[PDB]
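> I am attaching a structure below and will ask some questions about it afterwards.
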Amino acid sequence: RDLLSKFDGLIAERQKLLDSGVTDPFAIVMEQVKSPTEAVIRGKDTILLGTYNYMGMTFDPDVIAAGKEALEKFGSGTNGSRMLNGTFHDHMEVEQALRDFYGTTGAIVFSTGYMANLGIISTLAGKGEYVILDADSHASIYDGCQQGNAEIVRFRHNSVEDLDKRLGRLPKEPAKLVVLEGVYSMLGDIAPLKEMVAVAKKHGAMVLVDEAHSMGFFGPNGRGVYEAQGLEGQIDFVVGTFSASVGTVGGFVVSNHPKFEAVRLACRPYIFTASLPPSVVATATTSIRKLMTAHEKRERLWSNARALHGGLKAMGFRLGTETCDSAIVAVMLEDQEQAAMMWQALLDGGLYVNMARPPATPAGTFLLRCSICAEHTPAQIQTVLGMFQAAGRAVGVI
Amino acid sequence: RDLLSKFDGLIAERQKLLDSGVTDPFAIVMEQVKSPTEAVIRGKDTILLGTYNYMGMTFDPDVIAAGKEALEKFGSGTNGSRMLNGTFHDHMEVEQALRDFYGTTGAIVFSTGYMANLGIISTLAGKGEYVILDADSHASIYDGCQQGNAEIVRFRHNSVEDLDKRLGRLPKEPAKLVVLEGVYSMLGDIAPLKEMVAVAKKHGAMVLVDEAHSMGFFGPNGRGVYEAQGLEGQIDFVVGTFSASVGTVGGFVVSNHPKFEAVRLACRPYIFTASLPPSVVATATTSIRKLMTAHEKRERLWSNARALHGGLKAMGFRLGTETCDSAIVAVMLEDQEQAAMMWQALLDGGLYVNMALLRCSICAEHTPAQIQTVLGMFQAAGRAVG
């Protein structure tokens, strides 16, 4: 035995999957990527329906031009932390783009979304304080709790009552952070933020909302579920990513708190890593600014989401949501095996979707996560729906 | 009071600094960057001597061409985890470049170096196991220990004897990870890896070495201090970064362990984050391959290091190292105050260094003329500050 013996279970789970005849779902390679919606996988032209490119920004000509120009003018990397030599023109620009996008005085960019959550949660809530989070919070949120020294309180997913009951039992004086997501990434449901935030404030807690899966397509300015639900000015901190709608890599937190800049001085995952390459922050700047007025894309996104959700529901699939609440549609299957055969059939027929099992999914569920984007065509959506009906019938799901 | 009241002390410390008239060292902006060694800061043409661009790869024409081509062919981002839709052609290419660079069967890329250390440490060592690390280990290594559930054992900096004593007191059966750095980033001194690794193996521990500050310029193949000290085949895991010599962003771990691929299945900071943009992994691929044979750059790096270290030493500065052992030269000062006045004077005269000590790092693309300029700037500022 050595330090890797602990992986023998995972190794066996993967091998069972291979031996059953399934392609390794964790080893897919996009050999070519033609557009936000099309790739080539093992020589097969394939529709992509398992990405977070909600607004199809990764091939935008202005975004690409900005990335090429930044490479030319500032090089391939910064070779330093933001706190030392790693803040270039474009890092300042992207933080201002966020201030403009969210209408906040404060914006701090991190090198990944994972690190934004890891850092913000572990830095804000210290020893003798509390972090109160939804059961279905992203892994990075749980990891931030593990990194910090605060008391952790989990409440039942989307339960306003359970949040209220668990908060009410805590001592009043210690400071508290309630952590919520606008759109939950596994099932594609939304949080009842209006009601949750009222409960948080009643118990004197600050509120952080993760709007990674809503950017550009919820609320009048595209700021997120919090904005759609009328909570402008009541959310202490909003966390997001550059990897989804924005189409690059990186994380961020925005706020109107007057002391928010001091987070830079204290936050280890901000301090102890190199800043993002100039091309990454330049592409992100251009993309964020275009997202402020991307009305046509937003309308195509919602039309595509409604088409997919409605179509899969009508044909008999059990979905994660009863109504079309986001750009993620989760098809729920009975077991690992049924999910795998479904996934394989779609893949072999020219459609890529995400297959998920826990820890990435809520315990016990086995699902296919489909996500649409603004650049899927009506023809592609009709193709996807047909592929799902045929595969669902063949595997015996519907 | 709220969750940010805890920062009132830091806020006051920063404000005292500003009120004293002195430039905020944590708010420097490189408004223009002309080359690996030259920037414009507050309108002033400034020599950079405080970066980790050791091999000056960030403006390499082949690297830049590869980044432009990747943007063109694959777009600005992947929009997904490596475990799902985020593995494109260039992610596979960069992992193979690492296998070729290090001569290993295994190579796993992470979205940052910080996350490579956070993830590898917290995933390898579980409950009832031990992580044994040098007192002066990088923050990311400490953070990996905090993230995991293992027992943590810290040993006195650079002390082979203390490592041996602390290991000897532990129970034999539980698995153990000894974590070392090749080049220590503050002072620029080197670990006695040959001796430390012998001790680790005597006590049955696995060994991880961080070679972030040695890549391309230690050992016959540029693999690091471990390679230079004859430890090829004896190091279980090597961790590095894409942000220093490689000149982009990202982290990695390499290994010959036959189960190494299974780390992908278990490691949370690998799984639960988007993969790097195509341009980042393409630039990294090209840079890594060039680093395998970058003889002219390596020679300039070492010549520059020797010139700077020798010059500052001869001038009467106390340095972190008695001999020129790495590309980092640390000038040691008495006070927070003396360091700050020194730093300010260098900055105002057209030279950027890191204040932590003043940490000077040379790169392969500094010219002999620039090094002589730096030396003059140091003498003048050192005399002016006393």
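Going by Swiss-Prot, the residues shown for chain A are 22-419, listed in order.
Header lists the method as X-ray crystallography, 1.6 Å.
Using N, Cα and C of the backbone, Cβ positions are placed for all residues, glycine too.
So Swiss-Prot lists these for the protein:
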- A:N100 to C: 23-fold decrease in catalytic efficiency for L-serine (MUTAGEN)
- A:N100 to Y: 410-fold decrease in catalytic efficiency for L-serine. Affects the chemistry of the pyridoxal phosphate. Is less able to stabilize a quinonoid intermediate (MUTAGEN)
- A:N100 to W: 147-fold decrease in catalytic efficiency for L-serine. Affects the chemistry of the pyridoxal phosphate (MUTAGEN)
- A:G134, A:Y135, A:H234, A:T262, A:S264: pyridoxal 5'-phosphate binding site (BINDING)
- A:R378 to N: 60-fold decrease in catalytic efficiency for L-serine (MUTAGEN)
- A:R378 to A: 40-fold decrease in catalytic efficiency for L-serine. Is less able to stabilize a quinonoid intermediate (MUTAGEN)
> List those recorded positions among A:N100, A:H234, A:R378 whose Cβ lies under 8 Å from any Cβ of chain B, in sequence order, or write 'none' if there are none.
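Near chain B: A:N100.
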> When DSSP is mapped onto helix/strand/coil, what comes out for A:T262 (pyridoxal 5'-phosphate binding site)?
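For A:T262 (pyridoxal 5'-phosphate binding site) - judged by DSSP and reduced to three states - the answer is strand.
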> Over all shown protein chains, what is the count of other CB atoms within 10 A of the CB belonging to A:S264 (pyridoxal 5'-phosphate binding site)?
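I get 31 for this one.
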> About how far apart, in whole Å, are the alpha carbons (Cα) of A:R378 (mutagenesis position) and A:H234 (pyridoxal 5'-phosphate binding site)?
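A:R378 (mutagenesis position) and A:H234 (pyridoxal 5'-phosphate binding site) have their Cα atoms 19 Å apart.
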> Under DSSP, is A:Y135 (pyridoxal 5'-phosphate binding site) part of a helix or a strand, or is it coil?
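DSSP call for A:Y135 (pyridoxal 5'-phosphate binding site): helix.
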> Please find, for A:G134, A:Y135, A:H234, A:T262, A:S264 as listed binding pyridoxal 5'-phosphate, the greatest distance between any two Cα atoms, in Å.
14
> Of A:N100, A:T262, the recorded positions given in the record, which has the fewest other CB atoms within 10 A of its CB?
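Across A:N100, A:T262, these recorded positions, the one with fewest Cβ atoms within 10 Å is A:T262.
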> Which one of these recorded positions has the most other Cβ atoms within 10 Å of its own Cβ: A:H234, A:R378?
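Its Cβ has the most other Cβ atoms within 10 Å: A:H234.
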> How big is the gap, in Å, between the Cα of A:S264 (pyridoxal 5'-phosphate binding site) and that of A:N100 (mutagenesis position), rounded to a whole number?
21
> For the C-alpha pair, I'd like the distance in angstrom between A:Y135 (pyridoxal 5'-phosphate binding site) and A:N100 (mutagenesis position), rounded off.
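Approximately 21 Å lies between the Cα of A:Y135 (pyridoxal 5'-phosphate binding site) and that of A:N100 (mutagenesis position).
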> Taking the Cβ of A:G134 (pyridoxal 5'-phosphate binding site) as centre, how many other Cβ atoms lie within 10 Å?
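Looking across every protein chain shown, the total is 26.
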